[PDB]
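Visitor: Sharing a structure, written as structure tokens. Questions coming.
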Amino acid sequence: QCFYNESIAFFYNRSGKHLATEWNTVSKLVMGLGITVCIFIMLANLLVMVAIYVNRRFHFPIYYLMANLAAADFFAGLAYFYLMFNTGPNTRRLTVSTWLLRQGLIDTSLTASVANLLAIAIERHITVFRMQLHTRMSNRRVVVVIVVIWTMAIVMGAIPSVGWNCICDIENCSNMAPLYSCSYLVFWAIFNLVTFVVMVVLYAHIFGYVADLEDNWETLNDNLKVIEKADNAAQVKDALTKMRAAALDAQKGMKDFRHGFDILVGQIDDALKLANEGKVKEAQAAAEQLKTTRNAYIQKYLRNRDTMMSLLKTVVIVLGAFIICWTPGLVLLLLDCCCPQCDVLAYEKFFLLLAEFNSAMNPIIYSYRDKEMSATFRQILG
Ligand SMILES: COc1cc([C@@H](O)[C@H](COc2ccc(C3(C(=O)O)CC3)cc2)OC2Cc3ccccc3C2)cc(OC)c1C
């Protein structure tokens with residue numbers, strides 16, 4: 001059993017897994033649809049990689065990482081192509097080395113996109129707290145990051161092919177993968193799922209902080225209109241106190257522009273002192289100067305955050321579609337070794353195609369969300 005010259009039939013018969021010898025009707029259609037999707041992945045992801053390369057506006061650290069994510073899908077397109085060519089009756093034709101090759105290329109392609117989306121999540125976590133994009137130094141650093149992403153992918157796709165397999169542990173073989181160990185699949189599934197959880201936490205921290213700044217901006221704009229209305233001294237004090245409390249929460253999270261927002265805190269504090277004396281008209285005039293102060297930075301930060309959030313939402317849709325399709329397949333791996341006889345793993349072909357379509361979904365997402373990229377795709381074709 002331990003590295004014997006045994007066929008794939010030896011491993012597939014021992015575990016509760018089917019192996020075909022004849023050309024089945026569904027095997028021809030799953031191969032037919034499989035190749036058709038693979039060719040589209042190798043064309044749609046190649047089109048967006050050329051689009052970032054020729055367009056001047058897409059020469060930024062965030063867009064270079066998107067091209068690497070497309071390159072990971074392009075590699076996945078080649079990985080699933082070799083898989084569909086060796087499915088059904090052609091599965092029996094595979095040797096011990098070639099089985100680990102098709103299974104290895106798929107494991108490499110997943111962690112290539114997993115580490116890419118992880119790097120994009122870190123990229124967005126820095127740029128939001130740094131307001132705008134970085135210099136040329138980060139573009140040289142991105143090349144180093146791309147190396148780390150692909151190195152991690154090659155290593156993760158080699159770990160089961162470098163001793164961690166049930167070849168010399170034939171009793172601990174999984175029902176889904178007859179050459180892969182159950183201890184590896186439990187580790188592999190919990191590794192990719194914990195990465196999805198920490199990635200959700202990263203964007204939740206971004207959206208939460210943006211919502212905290214937007215509600216503070218809402219409190220600063222609504223209470224400013226209350227002072228504009230001719231009212232008593234007590235009404236002016238209540239509106240200024242709410243603006244001061246919102247401003248202190250706004251300056252709470254290196255590049256720091258806190259010396260710009262603290263000026264407004266001082267202007268409100270000086271306006272609050274005028275209201276305490278009894279001067280209502282002077283307090284209303286001082287609060288009117290605060291309106292011209294916020295209308296000066298509305299073109300420097302409030303007009304640039306809309307372009308940032310438009311690209312941020314696009315990234316979350318790419319990550320969202322990735323979780324929704326890959327999680328049922330990874331949960332299936334957990335139910336394979338930790339759920340024996342509770343339920344049959346019949347929905348195996350469905351979850352495989354569900355994850356395959358995601359590699360084609362990414363250029364489709366950038367086509368209707370990004371305005372500049374949509375016009376660039378037509379320029380390459382013509
Ligand atoms: C190491 O973890 C795995 C294991 C597999 C495969 O060995 C099995 C083996 O199951 C297969 C299911 C269908 C066929 C096909 C057939 O019709 O026979 C379409 C070719 C082949 C193998 O797929 C399962 C279904 C799935 C989906 C998404 C994510 C994980 C899994 C586990 C695929 C895979 O990526 C797709 C990962 C990440």
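The chain as shown is numbered from 1 upward.
Each Cβ is built from the backbone N, Cα and C atoms, and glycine gets one as well.
Under the heading 1-acyl-sn-glycero-3-phosphate binding site, Swiss-Prot lists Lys17, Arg102, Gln103, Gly104, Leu105, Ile106, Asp107, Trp188. Swiss-Prot documents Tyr63 to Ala (Swiss-Prot position 85) as a published mutagenesis change and attaches the note Impairs localization at the cell membrane. Among the sequence features in Swiss-Prot, the mutagenesis site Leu65 to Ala (Swiss-Prot position 87) is noted as follows: Impairs localization at the cell membrane.
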Visitor: So which of the recorded positions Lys17, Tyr63, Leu65, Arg102, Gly104, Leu105 sit close to ligand 1, that is, with a CB under 6 Å from an atom of it?
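Guide: Checked recorded positions vs ligand 1; nothing flagged, none.
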Visitor: If I restrict to non-local contacts, at least six residues apart, and a C-beta distance under 8 angstroms, what lies near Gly104 (1-acyl-sn-glycero-3-phosphate binding site) in its own chain?
Guide: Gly157, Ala158, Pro160, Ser161
Visitor: Pick out which of the recorded positions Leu65, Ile106 has the most other Cβ atoms within 10 Å of its own Cβ.
Guide: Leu65
Visitor: Measure from the Cβ of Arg102 (1-acyl-sn-glycero-3-phosphate binding site) and count the other Cβ atoms within 10 Å, all protein chains considered.
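Guide: Other Cβ atoms found within 10 Å: 19.
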Visitor: Which ones in the same chain are close to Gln103 (1-acyl-sn-glycero-3-phosphate binding site), with CB under 8 Å and 6+ residues apart in sequence?
Guide: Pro160, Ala177, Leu179, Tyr180
Visitor: With a gap of 9 unmodelled residues, how many angstrom separate the Cα of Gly253 from the Cα of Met254?
Guide: 12
Visitor: Give the helix, strand or coil assignment DSSP yields for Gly104 (1-acyl-sn-glycero-3-phosphate binding site).
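Guide: Assignment for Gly104 (1-acyl-sn-glycero-3-phosphate binding site) reads helix.
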Visitor: Same-chain residues six or more away whose CB lies under 8 A from the CB of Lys17 (1-acyl-sn-glycero-3-phosphate binding site)?
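Guide: Spatial neighbours, sequence-distant, of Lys17 (1-acyl-sn-glycero-3-phosphate binding site): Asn175, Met176, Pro178.
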Visitor: Could you state, as a whole number of Å, the largest distance between Cα atoms of any two of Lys17, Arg102, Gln103, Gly104, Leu105, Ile106, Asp107, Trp188, the listed 1-acyl-sn-glycero-3-phosphate binders?
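Guide: Binding-site diameter by Cα atoms for 1-acyl-sn-glycero-3-phosphate: 21 Å.
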